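Visitor: To start, I am sharing the structure in question, which I have written as structure tokens.
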Amino acid sequence: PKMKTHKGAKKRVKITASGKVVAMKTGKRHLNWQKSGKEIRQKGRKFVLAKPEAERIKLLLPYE
Amino acid sequence: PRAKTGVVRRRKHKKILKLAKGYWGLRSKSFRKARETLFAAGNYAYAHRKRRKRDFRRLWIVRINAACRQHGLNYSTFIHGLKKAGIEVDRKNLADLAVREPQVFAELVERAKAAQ
Amino acid sequence: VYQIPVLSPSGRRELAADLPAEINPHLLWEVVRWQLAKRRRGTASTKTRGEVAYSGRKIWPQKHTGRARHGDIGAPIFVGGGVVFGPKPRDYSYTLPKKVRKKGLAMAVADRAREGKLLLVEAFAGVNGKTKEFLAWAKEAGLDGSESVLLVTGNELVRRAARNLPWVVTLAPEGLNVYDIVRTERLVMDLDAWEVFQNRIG
Amino acid sequence: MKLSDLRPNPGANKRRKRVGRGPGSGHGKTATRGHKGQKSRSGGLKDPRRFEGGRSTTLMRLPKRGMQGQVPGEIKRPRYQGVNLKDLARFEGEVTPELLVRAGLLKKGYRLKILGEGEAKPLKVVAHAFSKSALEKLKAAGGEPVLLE
RNA sequence: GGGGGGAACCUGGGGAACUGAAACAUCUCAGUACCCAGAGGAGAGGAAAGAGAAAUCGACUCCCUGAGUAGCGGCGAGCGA
RNA sequence: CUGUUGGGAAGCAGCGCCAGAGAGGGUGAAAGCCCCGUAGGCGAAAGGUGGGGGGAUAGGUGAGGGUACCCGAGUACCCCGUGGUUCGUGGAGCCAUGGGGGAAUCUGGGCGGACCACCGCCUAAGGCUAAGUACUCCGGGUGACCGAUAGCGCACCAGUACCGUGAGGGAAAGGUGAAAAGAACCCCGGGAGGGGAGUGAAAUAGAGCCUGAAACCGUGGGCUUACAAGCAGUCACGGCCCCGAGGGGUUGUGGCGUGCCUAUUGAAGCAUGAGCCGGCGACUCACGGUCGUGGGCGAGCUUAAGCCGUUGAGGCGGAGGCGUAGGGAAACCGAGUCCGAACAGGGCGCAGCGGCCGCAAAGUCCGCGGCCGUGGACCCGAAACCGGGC
RNA sequence: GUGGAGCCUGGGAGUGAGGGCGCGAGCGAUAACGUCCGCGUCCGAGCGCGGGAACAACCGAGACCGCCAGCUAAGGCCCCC
RNA sequence: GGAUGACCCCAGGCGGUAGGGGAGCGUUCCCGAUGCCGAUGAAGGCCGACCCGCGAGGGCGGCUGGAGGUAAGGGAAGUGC
RNA sequence: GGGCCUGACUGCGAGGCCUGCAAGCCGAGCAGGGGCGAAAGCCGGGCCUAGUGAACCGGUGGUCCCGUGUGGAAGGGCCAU
Ligand SMILES: [Mg+2]
Ligand SMILES: [Mg+2]
Ligand SMILES: [Mg+2]
Ligand SMILES: [Mg+2]
Ligand SMILES: [Mg+2]
Ligand SMILES: [Mg+2]
Ligand SMILES: [Mg+2]
Ligand SMILES: [Mg+2]
Ligand SMILES: [Mg+2]
Ligand SMILES: [Mg+2]
Ligand SMILES: [Mg+2]
Ligand SMILES: [Mg+2]
Ligand SMILES: [Mg+2]
Ligand SMILES: [Mg+2]
Ligand SMILES: [Mg+2]
Ligand SMILES: [Mg+2]
Ligand SMILES: [Mg+2]
Ligand SMILES: [Mg+2]
Ligand SMILES: [Mg+2]
Ligand SMILES: [Mg+2]
Ligand SMILES: [Mg+2]
Ligand SMILES: [Mg+2]
Ligand SMILES: [Mg+2]
Ligand SMILES: [Mg+2]
Ligand SMILES: [Mg+2]
Ligand SMILES: [Mg+2]
Ligand SMILES: [Mg+2]
Ligand SMILES: [Mg+2]
Ligand SMILES: [Mg+2]
Ligand SMILES: [Mg+2]
Ligand SMILES: [Mg+2]
Ligand SMILES: [Mg+2]
Ligand SMILES: [Mg+2]
Ligand SMILES: [Mg+2]
Ligand SMILES: [Mg+2]
Ligand SMILES: [Mg+2]
Ligand SMILES: [Mg+2]
Ligand SMILES: [Mg+2]
Ligand SMILES: [Mg+2]
Ligand SMILES: [Mg+2]
Ligand SMILES: [Mg+2]
Ligand SMILES: [Mg+2]
Ligand SMILES: [Mg+2]
Ligand SMILES: [Mg+2]
Ligand SMILES: [Mg+2]
Ligand SMILES: [Mg+2]
Ligand SMILES: [Mg+2]
Ligand SMILES: [Mg+2]
Ligand SMILES: [Mg+2]
Ligand SMILES: [Mg+2]
Ligand SMILES: [Mg+2]
Ligand SMILES: [Mg+2]
Ligand SMILES: [Mg+2]
Ligand SMILES: [Mg+2]
Ligand SMILES: [Mg+2]
Ligand SMILES: [Mg+2]
Ligand SMILES: [Mg+2]
Ligand SMILES: [Mg+2]
Ligand SMILES: [Mg+2]
Ligand SMILES: [Mg+2]
Ligand SMILES: [Mg+2]
Ligand SMILES: [Mg+2]
Ligand SMILES: [Mg+2]
Ligand SMILES: [Mg+2]
Ligand SMILES: [Mg+2]
Ligand SMILES: [Mg+2]
Ligand SMILES: [Mg+2]
Ligand SMILES: [Mg+2]
Ligand SMILES: [Mg+2]
Ligand SMILES: [Mg+2]
Ligand SMILES: [Mg+2]
Ligand SMILES: [Mg+2]
Ligand SMILES: [Mg+2]
Ligand SMILES: [Mg+2]
Ligand SMILES: [Mg+2]
Ligand SMILES: [Mg+2]
Ligand SMILES: [Mg+2]
Ligand SMILES: [Mg+2]
Ligand SMILES: [Mg+2]
Ligand SMILES: [Mg+2]
Ligand SMILES: [Mg+2]
Ligand SMILES: [Mg+2]
Ligand SMILES: [Mg+2]
Ligand SMILES: [Mg+2]
Ligand SMILES: [Mg+2]
Ligand SMILES: [Mg+2]
Ligand SMILES: [Mg+2]
Ligand SMILES: [Mg+2]
Ligand SMILES: [Mg+2]
Ligand SMILES: [Mg+2]
Ligand SMILES: [Mg+2]
Ligand SMILES: [Mg+2]
Ligand SMILES: [Mg+2]
Ligand SMILES: [Mg+2]
Ligand SMILES: [Mg+2]
Ligand SMILES: [Mg+2]
Ligand SMILES: [Mg+2]
Ligand SMILES: [Mg+2]
Ligand SMILES: [Mg+2]
Ligand SMILES: [Mg+2]
Ligand SMILES: [Mg+2]
Ligand SMILES: [Mg+2]
Ligand SMILES: [Mg+2]
Ligand SMILES: [Mg+2]
Ligand SMILES: [Mg+2]
Ligand SMILES: [Mg+2]
Ligand SMILES: [Mg+2]
Ligand SMILES: [Mg+2]
Ligand SMILES: [Mg+2]
Ligand SMILES: [Mg+2]
Ligand SMILES: [Mg+2]
Ligand SMILES: [Mg+2]
Ligand SMILES: [Mg+2]
Ligand SMILES: [Mg+2]
Ligand SMILES: [Mg+2]
Ligand SMILES: [Mg+2]
Ligand SMILES: [Mg+2]
Ligand SMILES: [Mg+2]
Ligand SMILES: [Mg+2]
Ligand SMILES: [Mg+2]
Ligand SMILES: [Mg+2]
Ligand SMILES: [Mg+2]
Ligand SMILES: [Mg+2]
Ligand SMILES: [Mg+2]
Ligand SMILES: [Mg+2]
Ligand SMILES: [Mg+2]
Ligand SMILES: [Mg+2]
Ligand SMILES: [Mg+2]
Ligand SMILES: [Mg+2]
Ligand SMILES: [Mg+2]
Ligand SMILES: [Mg+2]
Ligand SMILES: [Mg+2]
Ligand SMILES: [Mg+2]
Ligand SMILES: [Mg+2]
Ligand SMILES: [Mg+2]
Ligand SMILES: [Mg+2]
Ligand SMILES: [Mg+2]
Ligand SMILES: [Mg+2]
Ligand SMILES: [Mg+2]
Ligand SMILES: [Mg+2]
Ligand SMILES: [Mg+2]
Ligand SMILES: [Mg+2]
Ligand SMILES: [Mg+2]
Ligand SMILES: [Mg+2]
Ligand SMILES: [Mg+2]
Ligand SMILES: [Mg+2]
Ligand SMILES: [Mg+2]
Ligand SMILES: [Mg+2]
Ligand SMILES: [Mg+2]
Ligand SMILES: [Mg+2]
Ligand SMILES: [Mg+2]
Ligand SMILES: [Mg+2]
Ligand SMILES: [Mg+2]
Ligand SMILES: [Mg+2]
Ligand SMILES: [Mg+2]
Ligand SMILES: [Mg+2]
Ligand SMILES: [Mg+2]
Ligand SMILES: [Mg+2]
Ligand SMILES: [Mg+2]
Ligand SMILES: [Mg+2]
Ligand SMILES: [Mg+2]
Ligand SMILES: [Mg+2]
Ligand SMILES: [Mg+2]
Ligand SMILES: [Mg+2]
Ligand SMILES: [Mg+2]
Ligand SMILES: [Mg+2]
Ligand SMILES: [Mg+2]
Ligand SMILES: [Mg+2]
Ligand SMILES: [Mg+2]
Ligand SMILES: [Mg+2]
Ligand SMILES: [Mg+2]
Ligand SMILES: [Mg+2]
Ligand SMILES: [Mg+2]
Ligand SMILES: [Mg+2]
Ligand SMILES: [Mg+2]
Ligand SMILES: [Mg+2]
Ligand SMILES: [Mg+2]
Ligand SMILES: [Mg+2]
Ligand SMILES: [Mg+2]
Ligand SMILES: [Mg+2]
Ligand SMILES: [Mg+2]
Ligand SMILES: [Mg+2]
Ligand SMILES: [Mg+2]
Ligand SMILES: [Mg+2]
Ligand SMILES: [Mg+2]
Ligand SMILES: [Mg+2]
Ligand SMILES: [Mg+2]
Ligand SMILES: [Mg+2]
Ligand SMILES: [Mg+2]
Ligand SMILES: [Mg+2]
Ligand SMILES: [Mg+2]
Ligand SMILES: [Mg+2]
Ligand SMILES: [Mg+2]
Ligand SMILES: [Mg+2]
Ligand SMILES: [Mg+2]
Ligand SMILES: [Mg+2]
Ligand SMILES: [Mg+2]
Ligand SMILES: [Mg+2]
Ligand SMILES: [Mg+2]
Ligand SMILES: [Mg+2]
Ligand SMILES: [Mg+2]
Ligand SMILES: [Mg+2]
Ligand SMILES: [Mg+2]
Ligand SMILES: [Mg+2]
Ligand SMILES: [Mg+2]
Ligand SMILES: [Mg+2]
Ligand SMILES: [Mg+2]
Ligand SMILES: [Mg+2]
Ligand SMILES: [Mg+2]
Ligand SMILES: [Mg+2]
Ligand SMILES: [Mg+2]
Ligand SMILES: [Mg+2]
Ligand SMILES: [Mg+2]
Ligand SMILES: [Mg+2]
Ligand SMILES: [Mg+2]
Ligand SMILES: [Mg+2]
Ligand SMILES: [Mg+2]
Ligand SMILES: [Mg+2]
Ligand SMILES: [Mg+2]
Ligand SMILES: [Mg+2]
Ligand SMILES: [Mg+2]
Ligand SMILES: [Mg+2]
Ligand SMILES: [Mg+2]
Ligand SMILES: [Mg+2]
Ligand SMILES: [Mg+2]
Ligand SMILES: [Mg+2]
Ligand SMILES: [Mg+2]
Ligand SMILES: [Mg+2]
Ligand SMILES: [Mg+2]
Ligand SMILES: [Mg+2]
Ligand SMILES: [Mg+2]
Ligand SMILES: [Mg+2]
Ligand SMILES: [Mg+2]
Ligand SMILES: [Mg+2]
Ligand SMILES: [Mg+2]
Ligand SMILES: [Mg+2]
Ligand SMILES: [Mg+2]
Ligand SMILES: [Mg+2]
Ligand SMILES: [Mg+2]
Ligand SMILES: [Mg+2]
Ligand SMILES: [Mg+2]
Ligand SMILES: [Mg+2]
Ligand SMILES: [Mg+2]
Ligand SMILES: [Mg+2]
Ligand SMILES: [Mg+2]
Ligand SMILES: [Mg+2]
Ligand SMILES: [Mg+2]
Ligand SMILES: [Mg+2]
Ligand SMILES: [Mg+2]
Ligand SMILES: [Mg+2]
Ligand SMILES: [Mg+2]
Ligand SMILES: [Mg+2]
Ligand SMILES: [Mg+2]
Ligand SMILES: [Mg+2]
Ligand SMILES: [Mg+2]
Ligand SMILES: [Mg+2]
Ligand SMILES: [Mg+2]
Ligand SMILES: [Mg+2]
Ligand SMILES: [Mg+2]
Ligand SMILES: [Mg+2]
Ligand SMILES: [Mg+2]
Ligand SMILES: [Mg+2]
Ligand SMILES: [Mg+2]
Ligand SMILES: [Mg+2]
Ligand SMILES: [Mg+2]
Ligand SMILES: [Mg+2]
Ligand SMILES: [Mg+2]
Ligand SMILES: [Mg+2]
Ligand SMILES: [Mg+2]
Ligand SMILES: [Mg+2]
Ligand SMILES: [Mg+2]
Ligand SMILES: [Mg+2]
Ligand SMILES: [Mg+2]
């Protein structure tokens, strides 16, 4: 049967135009009161996943 | 379609079994035993091909030595004399000479003593 | 582009048609492969250890018997047991690109045309459904049966007269295909056939 | 050219790899699987694209983001597909969404929006939207923008 | 007029567990296996108190596609119009 | 048809002939023309069918205006418990209904995803309805399907023999020859068996029958062995036998020498497996994915189900899919966009080779190969769990 | 310094039980064919070859094939040899 | 070198387990085949000290066997114990 | 020790440390609006290295982005916690 899209991956990540894989930064979900503004600011960004972990998630999204 | 073993295996076994003719008991009659024996025999041949070249040289050295001591010197002296004389006739031939042509061997012993 | 002989009451005239100059043996190969593959019946089958007839009982206890361990006798390790990865019903067909097929038709005809083995005919003289009649005309056209011929025409009467010859394949013009063309030594075409051939490869 | 002459190009048809068939093949015994372990078993491992040995997976530790939607699902709103001016070059006279579809430029069920990459051409182009630069280049080029609805 | 039988097929009434989630209870396997009733050469469904946004379509059944989409989900494994 | 070899002609040779029939199977071997067939035609008194053709029958048919009589009840509707839907209590509607309450008849009622308004859609609580669809006990056709350890469990007197109280389990076993011409008679023998005779092209084709491998058992011959220490061989020389400056067999002496497999840091290992031989026995297939690769077309590429044609002929079909634009949770903007007060900074994006031509190419399609996901997914093996029966 | 060197993109793995030895430590008893690290090495995969009586890892040396040729390494040169 | 896998010359590499890659051999089946080999003997079996190939193998000759087999070149797998 | 203060900033962030991933750490500089200082300048908590917890689910303040025929609403998203 045709492959199914992983819905956990579809909701956490995006494949860019060139095939990079981009997700939100981790660490500002809670427990933020003592974190520096420099932290919360930088953690509100998007980042590129390491090549191996990126190549794996791309296979979970065969129809993107 | 189906491709059953058919003819192929019997033929492979017979190759081996023919190669194992002459062996003792099941080693020449049983395919499996024949193969185990043939493996050993392949390694033995290769090894004994290499060592046959040694086996003979040692005989040649013993024989050359026997004829040398008849003329009052030993092999280790004889070879050095030959080297100093610049004689490069090998041990296979020296031994043949020592037995077939004794006067020729005598002359070589002479030049061996003269060299030092 | 190419010059094709034509049998007419006016005599052996010539015709000019643009068939490709370049022949791609691999492409023709690919079409023939697709042809002979999509005609397969795929009716070869076997039984897995679950489709075999025997029971599902464990033939003797797991341990302590002094025999090897076994399950049911349908296991492929047993004689009479199921097969492993044997054939099942299968569809060998696939969809070769239409542009490839079309190009293949043109190429196959061109190759014969280049050999001069291609002949076009205006009409079939005295042939009316009798083999002896076709042989007359055939001989008259330089077809003594020493070369195998694919005869392509819509005149059913001409096909019926020539079908039984060992050296003749027959085809309706809608049925023209590269396998049959390559199989044969000569290609003989009805002008009406040569017309629809032009339409398919256009 | 006859049947015996029909051959595929070199490399077109390749032999399959058969493992588990003798020492000399270099693929015997273990059949390229190594020794023991889950991976060598019939069935093998868990999904290598996800499973990481029991620890929280790389994927699942990343946060989700954005509207994921709710039952009864997708909300019907109009959709727009853009096509550039450079694509519009091939045409003469008038262009409409239906024309751009047949050309294979505009997908069906999508509204047309003209975009500015490329150059404009004095044409009648009928669409639902134009980018700012699309309008400028088009008005400048002596073309006629038409606003559909 | 009924009764009982028929390899599968079909509708209905009931309905597991191994397994999968690399443990497990929700979840999965699965309304499957199986039991029972019934129908036939097919059964079911069928002529809008429908669809759902088209100012639109027009009974039902079946295939392709829409689509592994929309979504559903210890938002896990997975399920899936 | 004839000649010829042969037990046998269909082989070979000479001269012909048919073909809407040169599919195929037989016939003493290899036959278009000997046989059965094949192409092409023909055929039902009787029974079954009859969806097509014809004919009856039942049934079917107006328009304004007034009247407000009728339009399916423990129903709709609301609440509680649940099922169904992709929907797992979620904003949870819709469809269904076990308990409680409980209407109305067109100004009536249900629905468009809580709810309300607006705008639209529809007519609940009665029933029937072909065809397109599923299946294969049965009949036929066809195989890059099997060929007696295969293929159904059964090619054969098999759901049998046999096992089991029972549910239930469940085998083995095909072949003389062209034709029985299946060996009259005689001999030894109680018979069995054999020896002659006879049949046959062939009888180590003799019914315990095609071929007749291997382990295994024996007879005869050559070489060799009773002072010798061994994974059994191997290398050298010599003796003997054989076949005719060479070779084959054998082995006396000398040298060297720790089985195969598996598992292990490490095995000849006193660690696993294997009595020996023969046959069966394990990395496949589908769909999807990801690279590579052979070709086709290239800002484009490609069809799916189906329809037509063929009866090993291909074509049609553009619905749809992938690509041509990205960025954003989104509204939205767009060669840009997001964050931002920013025209700041940053994230993620944007830009062929030669003389109009040729070449190459994004991309996409088909084949092929590697690997991956989903299924038993390389094969064999549990202890157990569940259902229904015995 | 041109090497079965190095760097970049991608396909395919296997391994994730090591072991002896030398040197540097901890642990142990200035014990273990002990144990746990470090640097190196070999065996692993060189149970192929010469030496060490025999003996994976000590000394010598990296076995493409052939030769009844020659030179050497470790170790040896009374006889077994 | 010659111009292309035409063959020759010079040079260097070539222990190998897990494992990656490459080139081949053979088995059943399809196209080639309305053909070709075949009773002056098919397949299969038993020999061989002969020929070709590194090898897997392929030839040739003798005996058996008595009716099938199948090339160059391609295709597909129930393909080697 | 004292005075004035709230930079225990908002918007970003070149370039690096570390490093399998994910994290962790350091940070010049630009814009907004401040603090202290005559100024040069310093200030994006604390001499430094511990005082911690990824996702999922949910609460609260804001934003006013989606709102299932349309206006709202229910419910989500985004920023902060
Ligand atoms: Mg938050
Ligand atoms: Mg939050
Ligand atoms: Mg702090
Ligand atoms: Mg701060
Ligand atoms: Mg803060
Ligand atoms: Mg912020
Ligand atoms: Mg898609
Ligand atoms: Mg897309
Ligand atoms: Mg067999
Ligand atoms: Mg074998
Ligand atoms: Mg065999
Ligand atoms: Mg044989
Ligand atoms: Mg062989
Ligand atoms: Mg012997
Ligand atoms: Mg010998
Ligand atoms: Mg013996
Ligand atoms: Mg014996
Ligand atoms: Mg024997
Ligand atoms: Mg060998
Ligand atoms: Mg040697
Ligand atoms: Mg040796
Ligand atoms: Mg030497
Ligand atoms: Mg030497
Ligand atoms: Mg010696
Ligand atoms: Mg002396
Ligand atoms: Mg010297
Ligand atoms: Mg010398
Ligand atoms: Mg088939
Ligand atoms: Mg098949
Ligand atoms: Mg079958
Ligand atoms: Mg089977
Ligand atoms: Mg099986
Ligand atoms: Mg079974
Ligand atoms: Mg079973
Ligand atoms: Mg069964
Ligand atoms: Mg049974
Ligand atoms: Mg069972
Ligand atoms: Mg059971
Ligand atoms: Mg059972
Ligand atoms: Mg036992
Ligand atoms: Mg036993
Ligand atoms: Mg057992
Ligand atoms: Mg079993
Ligand atoms: Mg079974
Ligand atoms: Mg059987
Ligand atoms: Mg079977
Ligand atoms: Mg069977
Ligand atoms: Mg099998
Ligand atoms: Mg299997
Ligand atoms: Mg299979
Ligand atoms: Mg099929
Ligand atoms: Mg395929
Ligand atoms: Mg197909
Ligand atoms: Mg014919
Ligand atoms: Mg024919
Ligand atoms: Mg032909
Ligand atoms: Mg034909
Ligand atoms: Mg293949
Ligand atoms: Mg091999
Ligand atoms: Mg390999
Ligand atoms: Mg290997
Ligand atoms: Mg093995
Ligand atoms: Mg591998
Ligand atoms: Mg592997
Ligand atoms: Mg193993
Ligand atoms: Mg292990
Ligand atoms: Mg492993
Ligand atoms: Mg293990
Ligand atoms: Mg791994
Ligand atoms: Mg299994
Ligand atoms: Mg497993
Ligand atoms: Mg854990
Ligand atoms: Mg979405
Ligand atoms: Mg809906
Ligand atoms: Mg104009
Ligand atoms: Mg009944
Ligand atoms: Mg009944
Ligand atoms: Mg039911
Ligand atoms: Mg009931
Ligand atoms: Mg129950
Ligand atoms: Mg369970
Ligand atoms: Mg299962
Ligand atoms: Mg399961
Ligand atoms: Mg799973
Ligand atoms: Mg489980
Ligand atoms: Mg598990
Ligand atoms: Mg458990
Ligand atoms: Mg279920
Ligand atoms: Mg049921
Ligand atoms: Mg019944
Ligand atoms: Mg019906
Ligand atoms: Mg029907
Ligand atoms: Mg009605
Ligand atoms: Mg789609
Ligand atoms: Mg999730
Ligand atoms: Mg379900
Ligand atoms: Mg005669
Ligand atoms: Mg005759
Ligand atoms: Mg003749
Ligand atoms: Mg015919
Ligand atoms: Mg015939
Ligand atoms: Mg015939
Ligand atoms: Mg013939
Ligand atoms: Mg024949
Ligand atoms: Mg015949
Ligand atoms: Mg007929
Ligand atoms: Mg007929
Ligand atoms: Mg009226
Ligand atoms: Mg009324
Ligand atoms: Mg009503
Ligand atoms: Mg309601
Ligand atoms: Mg309810
Ligand atoms: Mg539910
Ligand atoms: Mg519900
Ligand atoms: Mg929810
Ligand atoms: Mg609901
Ligand atoms: Mg209700
Ligand atoms: Mg109720
Ligand atoms: Mg109303
Ligand atoms: Mg009302
Ligand atoms: Mg309702
Ligand atoms: Mg409502
Ligand atoms: Mg509605
Ligand atoms: Mg209303
Ligand atoms: Mg409605
Ligand atoms: Mg009808
Ligand atoms: Mg029907
Ligand atoms: Mg049917
Ligand atoms: Mg049948
Ligand atoms: Mg067969
Ligand atoms: Mg057959
Ligand atoms: Mg049998
Ligand atoms: Mg059988
Ligand atoms: Mg047999
Ligand atoms: Mg039967
Ligand atoms: Mg049987
Ligand atoms: Mg019992
Ligand atoms: Mg009984
Ligand atoms: Mg049983
Ligand atoms: Mg049996
Ligand atoms: Mg017979
Ligand atoms: Mg007979
Ligand atoms: Mg008597
Ligand atoms: Mg008597
Ligand atoms: Mg008596
Ligand atoms: Mg008698
Ligand atoms: Mg007798
Ligand atoms: Mg007799
Ligand atoms: Mg006679
Ligand atoms: Mg004869
Ligand atoms: Mg015989
Ligand atoms: Mg016979
Ligand atoms: Mg016999
Ligand atoms: Mg026979
Ligand atoms: Mg016998
Ligand atoms: Mg025998
Ligand atoms: Mg004897
Ligand atoms: Mg003594
Ligand atoms: Mg003696
Ligand atoms: Mg000798
Ligand atoms: Mg001799
Ligand atoms: Mg010896
Ligand atoms: Mg040893
Ligand atoms: Mg072995
Ligand atoms: Mg073990
Ligand atoms: Mg062990
Ligand atoms: Mg151990
Ligand atoms: Mg031993
Ligand atoms: Mg042992
Ligand atoms: Mg022992
Ligand atoms: Mg063990
Ligand atoms: Mg073992
Ligand atoms: Mg036994
Ligand atoms: Mg034995
Ligand atoms: Mg594979
Ligand atoms: Mg491809
Ligand atoms: Mg193409
Ligand atoms: Mg097309
Ligand atoms: Mg797709
Ligand atoms: Mg997006
Ligand atoms: Mg903003
Ligand atoms: Mg930017
Ligand atoms: Mg091109
Ligand atoms: Mg692939
Ligand atoms: Mg892979
Ligand atoms: Mg499965
Ligand atoms: Mg499987
Ligand atoms: Mg099992
Ligand atoms: Mg349970
Ligand atoms: Mg339990
Ligand atoms: Mg029970
Ligand atoms: Mg029970
Ligand atoms: Mg290297
Ligand atoms: Mg390297
Ligand atoms: Mg790599
Ligand atoms: Mg690979
Ligand atoms: Mg591989
Ligand atoms: Mg391992
Ligand atoms: Mg491992
Ligand atoms: Mg480990
Ligand atoms: Mg470890
Ligand atoms: Mg260990
Ligand atoms: Mg350790
Ligand atoms: Mg020292
Ligand atoms: Mg130490
Ligand atoms: Mg210490
Ligand atoms: Mg002491
Ligand atoms: Mg140790
Ligand atoms: Mg120590
Ligand atoms: Mg120590
Ligand atoms: Mg070490
Ligand atoms: Mg190892
Ligand atoms: Mg060593
Ligand atoms: Mg090494
Ligand atoms: Mg030694
Ligand atoms: Mg040594
Ligand atoms: Mg020694
Ligand atoms: Mg030794
Ligand atoms: Mg040692
Ligand atoms: Mg030691
Ligand atoms: Mg020397
Ligand atoms: Mg020395
Ligand atoms: Mg000594
Ligand atoms: Mg000394
Ligand atoms: Mg001694
Ligand atoms: Mg000495
Ligand atoms: Mg060389
Ligand atoms: Mg070397
Ligand atoms: Mg090598
Ligand atoms: Mg290993
Ligand atoms: Mg290579
Ligand atoms: Mg290969
Ligand atoms: Mg083979
Ligand atoms: Mg092959
Ligand atoms: Mg044929
Ligand atoms: Mg034939
Ligand atoms: Mg002949
Ligand atoms: Mg004959
Ligand atoms: Mg003969
Ligand atoms: Mg055969
Ligand atoms: Mg041979
Ligand atoms: Mg004979
Ligand atoms: Mg023969
Ligand atoms: Mg025949
Ligand atoms: Mg053959
Ligand atoms: Mg063939
Ligand atoms: Mg070939
Ligand atoms: Mg072909
Ligand atoms: Mg096949
Ligand atoms: Mg197999
Ligand atoms: Mg201070
Ligand atoms: Mg202060
Ligand atoms: Mg102040
Ligand atoms: Mg950085
Ligand atoms: Mg980092
Ligand atoms: Mg300032
Ligand atoms: Mg101031
Ligand atoms: Mg300042
Ligand atoms: Mg600063
Ligand atoms: Mg601190
Ligand atoms: Mg921290
Ligand atoms: Mg968290
Ligand atoms: Mg969770
Ligand atoms: Mg939340
Ligand atoms: Mg709004
Ligand atoms: Mg709304
Ligand atoms: Mg609504
Ligand atoms: Mg309002
Ligand atoms: Mg609004
Ligand atoms: Mg309000
Ligand atoms: Mg809100
Ligand atoms: Mg909100
Ligand atoms: Mg936050």
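Note that chain C carries Swiss-Prot numbering, so the residues on display, from first to last, are 6-207.
The backbone N, Cα and C atoms fix where each Cβ goes, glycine too.
For the mutagenesis of C:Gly55 to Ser, Swiss-Prot gives this note: No effect on Ptase activity of hybrid ribosomes. No change in binding of a tRNA analog to the A or P site. The structure shown keeps the original residue. Under mutagenesis, Swiss-Prot gives C:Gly55 to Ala with this note: Increases Ptase activity of hybrid ribosomes to a value greater than that of pure E.coli ribosomes. Increases binding of a tRNA analog to the P site. According to Swiss-Prot, the mutagenesis experiment C:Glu56 to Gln carries the following note: Restores Ptase activity of hybrid ribosomes to that of pure E.coli ribosomes. Significantly increases binding of a tRNA analog to the P site. As a published mutagenesis entry, C:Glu56 to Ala appears in Swiss-Prot alongside the note: Further decreases Ptase activity in E.coli hybrid ribosomes. Significantly decreases binding of a tRNA analog to the A or P site.
Let's see these features in context: how buried, what's close, how far.
Guide: In the three-state DSSP scheme, C:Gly55 (mutagenesis position) is classed as coil. The Cβ of C:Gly55 (mutagenesis position) lies under 8 Å from the Cβ of C:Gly79, C:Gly87, each of which sits 6+ residues away along the same chain.
Counted within 10 Å of its Cβ, the other Cβ atoms near C:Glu56 (mutagenesis position) come to 12, all protein chains included.
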